[PDB]
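These notes are about the structure you will find just below.
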There are 6 protein chains.
Amino acid sequence: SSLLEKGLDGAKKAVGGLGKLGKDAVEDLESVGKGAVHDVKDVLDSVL
Amino acid sequence: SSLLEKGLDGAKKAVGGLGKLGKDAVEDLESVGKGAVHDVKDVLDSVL
Amino acid sequence: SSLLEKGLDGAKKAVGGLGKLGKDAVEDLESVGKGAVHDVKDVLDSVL
Amino acid sequence: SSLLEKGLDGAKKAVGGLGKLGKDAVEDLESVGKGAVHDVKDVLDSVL
Amino acid sequence: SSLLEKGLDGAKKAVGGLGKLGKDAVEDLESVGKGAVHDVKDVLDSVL
Amino acid sequence: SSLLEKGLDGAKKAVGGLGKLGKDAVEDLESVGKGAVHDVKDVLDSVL
Ligand SMILES: [Zn+2]
Ligand SMILES: [Zn+2]
Ligand SMILES: [Zn+2]
Ligand SMILES: [Zn+2]
Ligand SMILES: [Zn+2]
Ligand SMILES: [Zn+2]
Ligand SMILES: [Zn+2]
Ligand SMILES: [Zn+2]
Ligand SMILES: [Zn+2]
Ligand SMILES: [Zn+2]
Ligand SMILES: [Zn+2]
Ligand SMILES: [Zn+2]
């Protein structure tokens, strides 16, 4: 079987993997930010 | 109503918006990369 | 290279773009609705 | 417990459910469109 | 047209459908869990 | 600050984390399945 299409599949899979890794990072930051805001609200609930 | 929780909502919404903007960017790149690989396969279909 | 597969790629990309545009719209409405409910809860926190 | 926050939760959950239903619809159409393009490519593979 | 690629498309579509069904299940559980935590917070708001 | 809401946040975050872990698993399997079908198509391209 062809090394050539095998190589483009290597590229394709790597691209997908990076998209996976990227999407995980963004969602992580989203939750990190909204979690910080929530934890802040908590301190201003037990005080005001 | 309180400026304070209003401000944390400002932060929360901004965080969500950035997560939206971020997720759009990643998905765009994913498709850009897999599209390039596909278009390359096309040239190596009409030739080999 | 073939206009034909080039055209089907035109269709494919347009379909993907619409799916992108569509998914953005739904998520926007989701957040719009849940944001309204949250802002309502806020008024019934500073009052009751 | 309060009927009021219970009601806003009713609204919130309904909004989420609609977002779910909506996202499912968009993704379905995405795949329907890209599937049609693929099946078309198949006929123009076994012929040209 | 070929039964063979027709069959692999059968497999592909079934795989996608399972991924759809799976993603729906996970998101459902996510919301079920976070909804339970929210409803619990409600009881400890009207009491403490 | 209250151990109680701190604990429910522990639960909430754990639930979200599981949803993350779950969604990653489903998407992984989706791609594993569609990748296998693609690699099979490749062998039936270089032969038939
Ligand atoms: Zn992570
Ligand atoms: Zn909290
Ligand atoms: Zn874009
Ligand atoms: Zn093409
Ligand atoms: Zn938007
Ligand atoms: Zn608020
Ligand atoms: Zn469906
Ligand atoms: Zn096919
Ligand atoms: Zn469901
Ligand atoms: Zn509630
Ligand atoms: Zn993984
Ligand atoms: Zn291949």
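Residue numbering for chain A follows Swiss-Prot, covering 63-110 in order.
Quick check of the header: X-ray crystallography, 2.0 Å.
Any Cβ shown, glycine's included, is placed from N, Cα and C.
Pulled from Swiss-Prot:
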type: BINDING; residues: A:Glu67, A:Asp71, A:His100, A:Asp104; note: Zn(2+) 1 binding site
type: BINDING; residues: A:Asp86, A:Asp90; note: Zn(2+) 2 binding site
type: MUTAGEN; residues: A:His100 to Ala; note: Loss of anion channel activity
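Summarising the environment of A:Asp90 (Zn(2+) 2 binding site), the number of other Cβ atoms within 10 Å of its Cβ, over all protein chains shown, is 12.
DSSP assigns A:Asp86 (Zn(2+) 2 binding site) to a helix in the three-state reduction. Closeness to chain B is evaluated for the binding-site residues A:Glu67, A:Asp86, A:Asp90, A:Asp104 by Cβ distance, with values under 8 Å counted; counted residues in sequence order are A:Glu67.
Of A:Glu67, A:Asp71, A:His100, listed as recorded positions, none is near chain C by the criterion of a Cβ under 8 Å from one of its Cβ atoms. Within 10 Å of the C-beta atom of A:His100 (mutagenesis position) sit 16 other C-beta atoms, taking all shown protein chains into account. If you take the Cα of A:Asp71 (Zn(2+) 1 binding site) and the Cα of A:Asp90 (Zn(2+) 2 binding site), they are about 28 angstrom apart, rounded to a whole number.
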